[PDB]
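J.: Pasting a structure here, questions to come.
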Amino acid sequence: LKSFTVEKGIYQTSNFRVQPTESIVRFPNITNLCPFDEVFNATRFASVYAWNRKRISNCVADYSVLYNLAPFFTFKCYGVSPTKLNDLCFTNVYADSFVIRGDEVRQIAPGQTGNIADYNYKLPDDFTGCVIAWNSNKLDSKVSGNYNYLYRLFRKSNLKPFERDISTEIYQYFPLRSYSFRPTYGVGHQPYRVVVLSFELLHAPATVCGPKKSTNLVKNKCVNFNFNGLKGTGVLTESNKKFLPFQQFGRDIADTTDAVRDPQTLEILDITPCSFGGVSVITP
Amino acid sequence: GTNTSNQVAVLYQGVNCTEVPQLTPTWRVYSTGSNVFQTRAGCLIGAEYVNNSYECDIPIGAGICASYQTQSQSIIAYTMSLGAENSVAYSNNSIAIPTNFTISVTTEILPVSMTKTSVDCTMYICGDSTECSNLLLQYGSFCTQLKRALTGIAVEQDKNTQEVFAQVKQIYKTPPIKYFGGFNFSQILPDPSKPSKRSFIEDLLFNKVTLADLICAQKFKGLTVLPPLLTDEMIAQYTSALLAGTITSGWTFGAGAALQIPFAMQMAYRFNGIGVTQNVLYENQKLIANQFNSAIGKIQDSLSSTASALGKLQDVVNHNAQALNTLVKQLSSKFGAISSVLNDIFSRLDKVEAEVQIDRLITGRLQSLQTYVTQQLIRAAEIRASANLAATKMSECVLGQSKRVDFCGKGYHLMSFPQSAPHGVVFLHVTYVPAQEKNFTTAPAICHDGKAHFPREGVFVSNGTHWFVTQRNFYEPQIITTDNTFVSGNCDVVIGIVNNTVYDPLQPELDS
Amino acid sequence: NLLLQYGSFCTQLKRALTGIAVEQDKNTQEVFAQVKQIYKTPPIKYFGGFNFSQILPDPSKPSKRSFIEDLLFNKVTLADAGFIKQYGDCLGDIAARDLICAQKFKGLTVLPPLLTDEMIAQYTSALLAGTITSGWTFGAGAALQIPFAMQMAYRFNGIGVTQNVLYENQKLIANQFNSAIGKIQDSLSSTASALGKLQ
Amino acid sequence: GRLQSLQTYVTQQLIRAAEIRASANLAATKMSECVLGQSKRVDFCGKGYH
Ligand SMILES: *[C@@H]1O[C@H](CO)[C@@H](O[C@@H]2O[C@H](CO)[C@@H](O[C@@H]3O[C@H](CO[C@H]4O[C@H](CO)[C@@H](O)[C@H](O)[C@@H]4O)[C@@H](O)[C@H](O[C@H]4O[C@H](CO)[C@@H](O)[C@H](O)[C@@H]4O)[C@@H]3O)[C@H](O)[C@H]2NC(C)=O)[C@H](O)[C@H]1NC(C)=O
Ligand SMILES: *[C@@H]1O[C@H](CO)[C@@H](O[C@@H]2O[C@H](CO)[C@@H](O[C@@H]3O[C@H](CO[C@H]4O[C@H](CO)[C@@H](O)[C@H](O)[C@@H]4O)[C@@H](O)[C@H](O[C@H]4O[C@H](CO)[C@@H](O)[C@H](O)[C@@H]4O)[C@@H]3O)[C@H](O)[C@H]2NC(C)=O)[C@H](O)[C@H]1NC(C)=O
Ligand SMILES: *[C@@H]1O[C@H](CO)[C@@H](O[C@@H]2O[C@H](CO)[C@@H](O[C@@H]3O[C@H](CO[C@H]4O[C@H](CO)[C@@H](O)[C@H](O)[C@@H]4O)[C@@H](O)[C@H](O[C@H]4O[C@H](CO)[C@@H](O)[C@H](O)[C@@H]4O)[C@@H]3O)[C@H](O)[C@H]2NC(C)=O)[C@H](O)[C@H]1NC(C)=O
Ligand SMILES: *[C@@H]1O[C@H](CO)[C@@H](O[C@@H]2O[C@H](CO)[C@@H](O[C@@H]3O[C@H](CO[C@H]4O[C@H](CO)[C@@H](O)[C@H](O)[C@@H]4O)[C@@H](O)[C@H](O[C@H]4O[C@H](CO)[C@@H](O)[C@H](O)[C@@H]4O)[C@@H]3O)[C@H](O)[C@H]2NC(C)=O)[C@H](O)[C@H]1NC(C)=O
Ligand SMILES: *[C@@H]1O[C@H](CO)[C@@H](O[C@@H]2O[C@H](CO)[C@@H](O[C@@H]3O[C@H](CO)[C@@H](O)[C@H](O)[C@@H]3O)[C@H](O)[C@H]2NC(C)=O)[C@H](O)[C@H]1NC(C)=O
Ligand SMILES: *[C@@H]1O[C@H](CO)[C@@H](O[C@@H]2O[C@H](CO)[C@@H](O[C@@H]3O[C@H](CO)[C@@H](O)[C@H](O)[C@@H]3O)[C@H](O)[C@H]2NC(C)=O)[C@H](O)[C@H]1NC(C)=O
Ligand SMILES: *[C@@H]1O[C@H](CO)[C@@H](O[C@@H]2O[C@H](CO)[C@@H](O[C@@H]3O[C@H](CO)[C@@H](O)[C@H](O)[C@@H]3O)[C@H](O)[C@H]2NC(C)=O)[C@H](O)[C@H]1NC(C)=O
Ligand SMILES: *[C@@H]1O[C@H](CO)[C@@H](O[C@@H]2O[C@H](CO)[C@@H](O)[C@H](O)[C@H]2NC(C)=O)[C@H](O)[C@H]1NC(C)=O
Ligand SMILES: *[C@@H]1O[C@H](CO)[C@@H](O[C@@H]2O[C@H](CO)[C@@H](O)[C@H](O)[C@H]2NC(C)=O)[C@H](O)[C@H]1NC(C)=O
Ligand SMILES: *[C@@H]1O[C@H](CO)[C@@H](O[C@@H]2O[C@H](CO)[C@@H](O)[C@H](O)[C@H]2NC(C)=O)[C@H](O)[C@H]1NC(C)=O
Ligand SMILES: *[C@@H]1O[C@H](CO)[C@@H](O)[C@H](O)[C@H]1NC(C)=O
Ligand SMILES: *[C@@H]1O[C@H](CO)[C@@H](O)[C@H](O)[C@H]1NC(C)=O
Ligand SMILES: *[C@@H]1O[C@H](CO)[C@@H](O)[C@H](O)[C@H]1NC(C)=O
Ligand SMILES: *[C@@H]1O[C@H](CO)[C@@H](O)[C@H](O)[C@H]1NC(C)=O
């Protein structure tokens, strides 16, 4: 009341909530490691046509290995901050590794137009993913030019994003050009190894989790829980809901997750928020 | 209704009929039809215009309505009918006097209070989140004034119920002998068979309202419903006390202590209050009691058959739920952020740029909560304006006999009986209606000996040969004497005066 | 596409405006449609010397409104509001810039009322005919016919004045009533600011 | 900004609708009690005895 004197009556003061007791971390128990070492440490990168589309699944992704490597040019991420990538879990991670001159590295971006950016592959505007670059002059640049790599300069139609349309016919001039990577060129004319990671944040049972360790299950008590990156506080009870085998989550009217499937055992847990209410003070 | 048929007419509003037939709706079958009609509201396609007089079924506008009729069933459009044409046979010396009456008990339904709600700001806006609760403190004191407004509405609802129902000071009760002058009151007096001592009509009114999982789903969002102060048994006890006082004491329990009186004499004084002499009831008491019992049975059959008359209370049930289900369903909105779940924004973004996304969600949910509080305040003002009228009708018609025209039922008011209902009150208005008209020839005054004779109360009428004086609201001819007439002036002033002999009762007493 | 993410604001604003639009027609029906049958006056217009020719409907008018109703409709400069202006030359650039065409282009329209003025005038005509030829009897039950002088004497008897006063001063009472009706007509014709509550 | 601009208009229309409904209820009461019958309430329908 912002007063030192309280009159006779009933006054609503605050709200009580049952505080959680334990914190639960829950994750699938895969132990395999990513093919990241088969991507960044590749002996010879591909061009924009072969495009090196690599699927990553059933892995315990440790992005801090990229943090322990000093030689990295850019680590620019959309949708997910790079420092929290170990605290999330992803369904399938797609890696695209290629070599492009340093002038056109900035061209490859969603909503950015260019020659390589439009004529080879676009990036969609809903791209939740990261791009990593490195100036690798030691291996990609060769004496008297590196003529193995071949890139587009002219294409009649702007391609739909993530397409592999390859054509070598003469357009209406031969539209393909070898960039002739030399070690004596300027900074803008140096080859760059660029790897683009695209992840799907869906409701599917995810496989590419972080290095977090799962704990035991606590039922019928107000606890903090973490199911594959889904954080919350509530009571996990046994549910009689008949989940279809393709379904993972269950949602309420207000688009809130109220039923979950455990990523280790195949049981279904109902999440109910802990007991709360208002507090009224009855005084003379 | 989809229960009846599936035919559909389409009204293009404000569009000339030569301009409606690309198009944004994919369907086009109801834009190039063969039943195109032009109204002032727009172009109506799919309904055939018939030029007959019907009352309005589905209102279109500008005097045009629509309905579904066997014209073979189809949707027709017409001009709405105001009513049956009548012509009063006015004349210089013609009057119409009712020779019979009827007793009509009608039903009036009034909302009194609505649902008292409480909203937790922190659980609705953030929901088990610490950093959102820390960020919410920078927005000032909006939650305190929202809680203050909801507390004011919640106090005002109990004030409305206390003002309407608690107008009696002592809880009266009827004697176990239930002979109230031949009138049957068993369908409104309380029944001890039910665990909650309500009447038959009160039980029907409680069953005809579908008053309320949705409640458990909105309970988890910080949206709670407070119980009312007065339970339904207490409201039933108030209505029982008012009914017992009105039956066994008349209007005298409103002015002070209850004064007992037989119901026949009380109801005869109710007739005397509306300009009908009290011998009419003492000559037609059996007929009046039978008509009252028949009207009570008709109300029972109407309430058991059709439940669509209680919609004025049902909206009070509806608007207090439909406004809540919207408030839950606005937690799924993103408001330009990346997600409608705050924990994903916390676990996917760092603290530099997550707060920018979280601020849009906080502002959108705060705006939605303020919108809900504003509509609740407007609806509370409307409910209070209805409850004041309900309290006035209880004070002036249950506790007395109103002379205001059409305030309590059509006709001359005699009685009213209150019944409780979910979030409201129901008045059974017992009124007097004249029934069987008859034509008579009238005159303002009568020349007896060169002096005008005006009636004291009643109307001078003629049956063709003789002249009598009657009451205004009932036909009862009597001999025109000097007792019921008074003398003023001579015969040369009044327009329409007639010649008749005024009897003198003193002259046969001199012949003894 | 960006507005689709903001939720159900548009639905509840449309619901509120639809509720207001229904409530206006309910108000008009509650006020004017109190009579059951459309009564009409007899063709002879003698009512004990009282003159009702200025409030009874005029058959010469196409809208079937009375003289005082014509003055009341002339004093209020009601806009067309766009339900009259349904024509497609509002789209074309004609005349000058119009506020109704601009707010029609902005998405703000006006719906017509359910009851036209030719029906409100018929309700007021029926109420006037019932009040004149039957008194208070048409409010309760059937319309009981009564001479107007006897009805007015009973109106005097309702306020504590005996009924011989009217039968001795009927000509003076009728002349005072006609003079007062003419004074209302002159006051409404001279001054155009009397209806500001509607304006 | 435009959504707030529309909500303010809707709220003011609701308040004016409530005021107009109060005036319409008063007009209905005046039609029922004064046109359809004689009134004994002082200064309800005109100054003087109605
Ligand atoms: C003013 O208006 C009221 C109604 O608004 C009239 O009351 C009715 O009057 C009629 C005629 O007198 C009654 O009809 C007759 O009733 C007789 C028995 O009445 C009892 O039973 C009825 C149910 O049937 C109860 O409702 C009632 O209260 C009584 O307890 C019957 O025996 C009569 O039948 C005869 O006529 C019929 C044709 O109608 C024949 O087929 C039969 O074979 C038989 O010969 C008849 O039905 C009526 O009951 C009254 N109603 C009520 C509720 O009492 C007033 O009469 C009227 N007053 C004036 C002065 O006009
Ligand atoms: C209800 O009852 C009243 C009164 O009873 C009727 O009103 C009139 O009543 C009188 C008699 O009661 C009728 O007779 C006429 O009286 C007139 C007035 O008399 C004065 O004037 C004469 C001179 O004319 C004096 O001698 C006398 O002393 C009075 O001072 C007379 O003027 C009439 O004269 C008739 O005859 C002469 C010829 O002698 C003609 O020149 C006249 O024109 C006239 O025709 C006559 O004597 C009188 O007729 C009644 N009035 C009417 C309008 O009829 C009411 O009529 C009655 N109501 C009904 C419905 O009948
Ligand atoms: C009940 O009250 C009504 C209204 O007062 C009486 O009816 C007559 O009403 C008219 C006007 O409505 C009175 O005025 C006369 O109007 C004539 C018509 O012209 C007007 O009306 C037309 C439409 O009909 C308009 O288009 C036009 O512009 C005019 O406004 C005029 O021709 C008359 O003029 C004559 O009289 C004047 C008097 O000063 C002379 O100077 C002229 O030279 C000319 O001869 C007149 O102005 C009319 O007076 C009313 N009649 C009477 C008898 O008063 C009802 O009669 C009344 N009923 C009862 C029972 O009291
Ligand atoms: C209660 O108060 C009323 C006033 O509201 C008195 O009634 C009469 O009122 C009128 C004014 O409205 C007075 O004058 C009228 O003048 C008109 C023109 O006549 C001229 O010529 C005569 C004769 O020379 C003069 O007396 C007059 O002053 C004018 O110069 C006439 O047309 C009027 O007639 C109207 O009134 C009579 C009733 O008086 C009706 O029957 C007629 O049909 C017509 O409508 C009138 O002459 C007049 O002076 C007032 N009357 C008197 C007697 O003074 C009431 O009289 C008053 N009552 C009491 C008890 O005081
Ligand atoms: C590609 O090859 C390089 C070179 O081998 C890999 O870099 C090295 O990866 C290891 C992870 O196994 C890093 O971790 C550890 O560092 C500590 C301290 O330096 C050391 O004591 C451990 O024995 C271990 O090496 C290591 O820092 C990192 N760098 C170097 C210079 O050794 C890289 O992981 C490979 N894969 C990719 C995708 O780049
Ligand atoms: C009281 O008397 C009046 C005056 O007669 C009645 O009004 C009228 O009654 C007649 C009689 O049936 C109704 O029919 C009409 O008859 C005339 C003449 O025969 C005829 O030309 C018409 O075509 C019509 O058939 C008439 O409709 C009715 N009303 C009017 C306005 O004239 C009245 O009915 C009587 N009331 C009672 C209760 O008896
Ligand atoms: C006042 O009205 C009530 C009903 O509105 C009357 O109560 C009814 O009285 C009858 C005979 O006394 C009861 O008996 C029979 O019930 C069977 C069904 O069990 C029915 O099919 C028969 O037609 C007959 O009605 C009836 O149960 C009873 N109803 C109730 C609800 O209690 C009461 O008698 C009336 N009072 C007076 C003084 O007339
Ligand atoms: C690792 O996960 C696997 C499955 O992903 C577990 O193996 C079985 O999981 C099903 C799932 O309901 C259980 O019903 C079986 O009882 C599990 N088998 C055994 C032998 O336990 C496996 O248990 C998990 N291991 C750990 C250490 O959590
Ligand atoms: C639709 O209206 C009908 C009455 O017109 C309701 O009742 C049904 O009537 C039919 C016709 O004889 C019966 O065969 C059914 O058994 C009745 N009941 C039902 C449940 O269909 C009917 O309830 C209405 N339906 C809806 C959804 O309102
Ligand atoms: C709205 O529709 C009506 C009815 O078709 C149009 O009225 C016609 O207009 C033309 C030219 O103005 C006339 O030759 C016709 O005689 C009119 N028909 C009738 C029945 O009056 C009206 O013009 C249309 N509105 C617009 C703006 O074009
Ligand atoms: C892909 O799409 C383009 C245009 O959208 C079309 O011309 C082409 O034939 C399609 N297929 C391949 C293999 O490029
Ligand atoms: C009424 O409608 C019918 C058919 O639609 C038509 O023949 C008749 O002329 C119409 N009458 C009037 C008065 O409009
Ligand atoms: C009028 O009533 C009287 C008294 O009841 C009676 O003598 C006379 O015959 C009646 N006249 C008619 C025409 O019915
Ligand atoms: C009487 O009635 C006739 C016709 O209904 C009417 O013309 C006349 O004005 C009335 N009054 C008198 C006094 O004749």
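Just so it is clear, chain A uses Swiss-Prot numbers, and the residues here are 303-474, 489-600, in order.
Note: Cβ is positioned from N, Cα and C throughout, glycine not excepted.
Relevant sequence annotations retrieved from Swiss-Prot are reproduced here:
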- A:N331 to Q: Reduced viral infectivity (MUTAGEN)
- A:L452 to R: In strain: Delta/B.1.617.2, Epsilon/B.1.427/B.1.429, Kappa/B.1.617.1, Lambda/C.37, 19B/501Y, Omicron/BA.4, Omicron/BA.5, Omicron/BQ.1.1; Contributes to cellular immunity evasion and increases infectivity (VARIANT)
- A:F456 to L: In strain: Omicron/EG.5.1 (VARIANT)
- A:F490 to S: In strain: Lambda/C.37, Omicron/BQ.1.1, Omicron/XBB.1.5, Omicron/EG.5.1 (VARIANT)
J.: Which has the fewest other CB atoms in a 10 Å radius around its CB: A:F456, A:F490, the listed variant positions?
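T.: Minimum Cβ neighbour count within 10 Å, taken over the variant positions A:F456, A:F490, occurs at A:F490.
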J.: How long is the line from the C-alpha of A:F490 (variant position) to the C-alpha of A:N331 (mutagenesis position), rounded to the nearest angstrom?
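T.: Checking the Cα atoms of A:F490 (variant position) and A:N331 (mutagenesis position) gives a distance of 53 Å.
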J.: Against chain B, with Cβ pairs under 8 Å, which of the recorded positions A:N331, A:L452, A:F456, A:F490 show up? Give them in sequence order, please.
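T.: Going by the Cβ criterion (under 8 Å to chain B), the recorded positions yield none at all.
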J.: Across all chains shown, how many C-beta atoms besides its own are within 10 angstroms of the C-beta of A:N331 (mutagenesis position)?
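T.: 10, counting other Cβ atoms within 10 Å of A:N331 (mutagenesis position).
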J.: Below 8 Å Cβ to Cβ and six or more residues apart, same chain only. Which residues does that give for A:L452 (variant position)?
T.: A:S349, A:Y351, A:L492, A:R493, A:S494
J.: By the criterion CB under 8 A from chain D, which of the recorded positions A:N331, A:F456, A:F490 would you report?
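T.: Nothing passes the 8 Å Cβ test.
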J.: Between the Cα atoms of A:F456 (variant position) and A:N331 (mutagenesis position), what distance do you get, rounded to the nearest Å?
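T.: Given the Cα positions, A:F456 (variant position) is 48 Å from A:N331 (mutagenesis position).
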J.: Helix, strand or coil by DSSP: which one applies to A:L452 (variant position)?
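T.: Note: A:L452 (variant position) is coil by DSSP, not helix or strand.
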